[PDB]
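**Q** I am attaching a structure below and will ask some questions about it afterwards.
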There are 2 protein chains.
Amino acid sequence: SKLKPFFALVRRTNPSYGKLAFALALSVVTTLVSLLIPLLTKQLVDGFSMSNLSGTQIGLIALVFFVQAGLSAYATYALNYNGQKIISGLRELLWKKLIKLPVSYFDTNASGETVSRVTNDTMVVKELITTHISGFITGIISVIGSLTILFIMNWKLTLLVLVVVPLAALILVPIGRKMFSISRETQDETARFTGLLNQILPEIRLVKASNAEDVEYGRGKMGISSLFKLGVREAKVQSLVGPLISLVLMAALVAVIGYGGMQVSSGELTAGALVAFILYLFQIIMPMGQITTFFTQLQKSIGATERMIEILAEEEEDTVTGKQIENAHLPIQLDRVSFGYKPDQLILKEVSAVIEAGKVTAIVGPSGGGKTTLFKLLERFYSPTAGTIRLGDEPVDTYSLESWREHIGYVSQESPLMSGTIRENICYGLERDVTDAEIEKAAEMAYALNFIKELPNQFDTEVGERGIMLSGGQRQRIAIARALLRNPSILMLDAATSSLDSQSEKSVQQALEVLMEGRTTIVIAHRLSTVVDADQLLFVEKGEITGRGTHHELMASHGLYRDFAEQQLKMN
Amino acid sequence: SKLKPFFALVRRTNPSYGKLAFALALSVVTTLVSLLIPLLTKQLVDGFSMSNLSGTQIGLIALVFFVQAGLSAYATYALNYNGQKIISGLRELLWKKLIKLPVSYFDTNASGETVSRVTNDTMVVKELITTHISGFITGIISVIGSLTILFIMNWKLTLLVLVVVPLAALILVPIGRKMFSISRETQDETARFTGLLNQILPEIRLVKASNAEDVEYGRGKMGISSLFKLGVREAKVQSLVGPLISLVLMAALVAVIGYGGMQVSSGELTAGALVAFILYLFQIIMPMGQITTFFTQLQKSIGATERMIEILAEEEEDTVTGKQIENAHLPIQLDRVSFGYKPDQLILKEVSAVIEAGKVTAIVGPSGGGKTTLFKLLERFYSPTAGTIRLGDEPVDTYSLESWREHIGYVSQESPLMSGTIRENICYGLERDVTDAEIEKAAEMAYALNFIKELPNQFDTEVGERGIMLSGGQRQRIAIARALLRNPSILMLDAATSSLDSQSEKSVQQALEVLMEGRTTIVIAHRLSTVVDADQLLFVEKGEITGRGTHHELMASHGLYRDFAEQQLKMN
């Protein structure tokens, strides 16, 4: 039942069954050859009289060993290659999913956790498919075959002693758990002492000033004493684990092998049987670790598969709504919009507003209100539930989301880099129009070519994977150049305007004011520099729009009491 | 040569030799008994036939086993107990030295690293003392004795094969190293892929905004393809290693033990010597890990010893200079003080000033000048080199450094607490006077009891190890009180004044003004609130004192041109 999701996940990469089955069967054959090797050893050792004729047995054993090595090598290569192909397919599906369907809010939930889950679960699935399932089949077959062959070879006497010895595990394993518990307690006490010292030492100034340093010494003494006491207890428990373990193991060892020697000396049908017995004991003991590791890795992998299938279950639409974009220039209306992240909370309540076309609109919001929710809302990163964000006659649910996103230019505050080269930063505006070779010319129009006129290069200019050698002012100029290049129709801005000061702000204002003199813009930042360039201003408070009209007189009057109190809170 | 520092460092805890030597000798005799066990096994095997004397041999073997168990248990307990006493002594010495001597600038050189060298290095030294040295001695003795006994037992035939076999390990090692290199390459490429993915997700907003969801998918696919290629290479190299390890190890085991059976069957004198040989082979193979680990950990132990001896080398003085304090009320004068942290840099140049006694003095410094260095110099953590901070005619050269710090109470806005209870906080200065039981009365005069009048308790009030449940103003007020009870003769202030607001600042200022009017006071902080209360002010610029006199008219004039520009920079 629980293996059905894992089988389906493997089935997503369909052409991966025949070669896996062949590899597993070949591994089984290799295990059987390994089982057969000690019988050849016994036959050789019983052919004692003719050393020269024992050369034939030596050659046969060498040939069998080489055949086993070759078969195991081919099976391992097939298993690993098929597992790598399965992992490539799984990662391909996961990356196709995460980038495309997961909506912005899903990525806001957890960014690093998503990547950690993807990588760790893919690695765990690889480890399960390539090694642990084949390892478990190999171990089970080897153990069963070895026990059967020992039963056939020795009558019962040595083998029942061997199977009784596992009682040594019943005597040893629980004591190891007590050892582990004591060691963990010691580690905890050491961590506590380290924390105490890491607290005391940085405050050394206060101690030395207070002239109470010796008192701290006394406190430190106590800590040391504590650890010493615990150490003593560990020592005592060690004196119960150190010898005893060895004793039991050695005793068990002797018993088994001792009986073998007994059966050799008593004339019982054992000799080469004893040699084969020791080899079979090795081949029995070794795969138990593989079996236990598989049993634990299955428990890890079922949860890994649950996480992966949780990732793969998300959904989204891009052009499913329709395709009805023709002009995308018409006044934008908010009509009774009331929706946030979850319908229960209702973080937005009946938000309505009117904005003209080709008209500059500013948004002023508080530190903790609904400015961020609205900012994401006029980007449609959230799906409307009750209200209507209507461009014209509610076509926003009618045409494609990609079509609108193509007609809008976004820069909020940082928008740092898409790592690579500036060629990537200007080629993100390649919507099948490839922009021919005018990009640099556009950089000249966007006041970016003259700024970049130093030219370390144009295509080999690397910002680096980290992207730290270029400051903010240049990168927002590049972002605005990209926005102008792409599709200067509608711009929504959170004002990249920061601590750049006069030169950068004036340059961006001249670039923008010239560019959108006939195009619609929205501004949502805090400062009052864009609002004077904004012919219409709004205000967000408690998840509600409160304020409409022009800037000067209205925010001279509307902002007299409550917005002024909010400001006085802001600088304070 | 290199072991002399470690021997001396252990010698610092002198009475730890005889019992350690006895424990080591008992471990040696335990190893000898372990060597003796297989010979008794062989004698039992040769007895084989008749029953009751076989029972006597079994009883002898059990007695030898239990004797080994008891002796090993006692040796392990003695070794561990002596090691824990040694580690207690070492940690005690380290904590004494660390708290008492090192002057503050040593502690600010490195804080967490010092605690790490206190804890982890001691753990390494204890591990070497308790287990690894005894482990190495017992392992070398066991290996040599087992080889010698095998040489006596089997003439040369089986042991020569056994010692020629390590050619198998010689072949094995380079292949394992290539495995490790390929695994590290895989880890590195997985790290790069995770870094790429962790880079992309934060920029998901831009990715969707630029409608470029597919090229980013393509970059992810390229990364997945690179990882798949490297995984295929890892598979091709893996398919050779594992089969080779299995083949070579199984072949060596088959060779050795099949030759043992060859001798036991050929009528060669290997009757029960085969069983004895297998037991001795296990006793040989098992202790190789200890011998390898002793060599691995020796370098770490020697490094830990070097770090400890480096810790123990720092020197300092408290009352060595002299003892000539009588009243401790004289005007403080600076005489061409020129020194910072290192003589070559000369971060201070001929700093001189005149400050009266019982007069409040405030210091004004820039953001990056010498205000902090002069702050720490007035509190004299630093030892003068060229100039002289002269208070009292050079008796400042010959009274106790400690005796002065008695007369000064340190309070700053940073200082959170010393973790524990309020009782410790108010009575840390039990400078042999213990203040009888005047602490509560002291609180009531010093405006602490009336503020703490809520009384969760007076002695059980715990501020916690973290100390997060109380705000800065309260702890600053308790620190001011503590200054008022240690020795209210000289006061130094960084102005505890923070964001508490006039309601607390004026109150604490009037409290200290009433309490500390007739005695000296020193202020160094930024604001201009204590400056009006300070009779004389100074100014620090470029590591030089520039400005002396009263407050109002002079910094109405002196601060008009240059200090005003610094202020305008501060607000900007």
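We're sticking with Swiss-Prot numbering for chain A, so the shown stretch reads 10-581, in order.
Quick reminder: no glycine exception, Cβ is built from N, Cα and C everywhere.
Just lifted these from Swiss-Prot, have a look:
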- A:29-309: domain 'ABC transmembrane type-1' (DOMAIN)
- A:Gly374, A:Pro375, A:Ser376, A:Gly377, A:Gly378, A:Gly379, A:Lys380, A:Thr381: ATP binding site (BINDING)
- A:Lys380 to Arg: Retains 2% ATPase activity; unable to transport Hoechst 33342. Traps ADP in a beryllium fluoride-dependent manner, confirming ATPase activity. Probably unable to undergo NBD dimerization (MUTAGEN)
- A:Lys380 to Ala: Complete loss of ATPase activity (MUTAGEN)
**Q** To see if you understand the setup: which same-chain residues, six or more apart in sequence, place their Cβ under 8 Å from that of A:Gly379 (ATP binding site)?
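**A** Listed in sequence order: A:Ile356, A:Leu357, A:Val360, A:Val549, A:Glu550, A:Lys551, A:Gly552, A:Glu553.
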**Q** Looking only at Cβ atoms, how many others are within 10 Å of the one on A:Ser376 (ATP binding site)?
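**A** For A:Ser376 (ATP binding site), the 10 Å Cβ neighbour count is 9.
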**Q** So, in DSSP terms, is A:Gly379 (ATP binding site) helix, strand, or coil?
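**A** Assignment for A:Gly379 (ATP binding site) reads coil.
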**Q** Would you mind checking how many other C-beta atoms are within 10 angstroms of the C-beta on A:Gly377 (ATP binding site)?
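**A** For A:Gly377 (ATP binding site), the 10 Å Cβ neighbour count is 7.
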**Q** In the structure shown, which of the recorded positions A:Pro375, A:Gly378, A:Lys380, A:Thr381 has the fewest Cβ neighbours within 10 Å?
**A** A:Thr381
**Q** Within 8 Å of the centroid of the Cβ atoms of A:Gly374, A:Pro375, A:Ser376, A:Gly377, A:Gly378, A:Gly379, A:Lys380, A:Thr381, which other residues of that chain place their own Cβ, given that this set defines the recorded ATP site?
**A** A:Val549
**Q** Based on DSSP, name the secondary structure state of A:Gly374 (ATP binding site): helix, strand or coil.
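**A** The residue in question, A:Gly374 (ATP binding site), is coil (DSSP, three-state).
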**Q** Just jot down the residues in the same chain as A:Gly374 (ATP binding site), at least 6 apart in sequence, with C-beta under 8 A of its C-beta; none if empty.
**A** A:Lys380, A:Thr381, A:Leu383, A:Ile533, A:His535, A:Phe548, A:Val549, A:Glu550
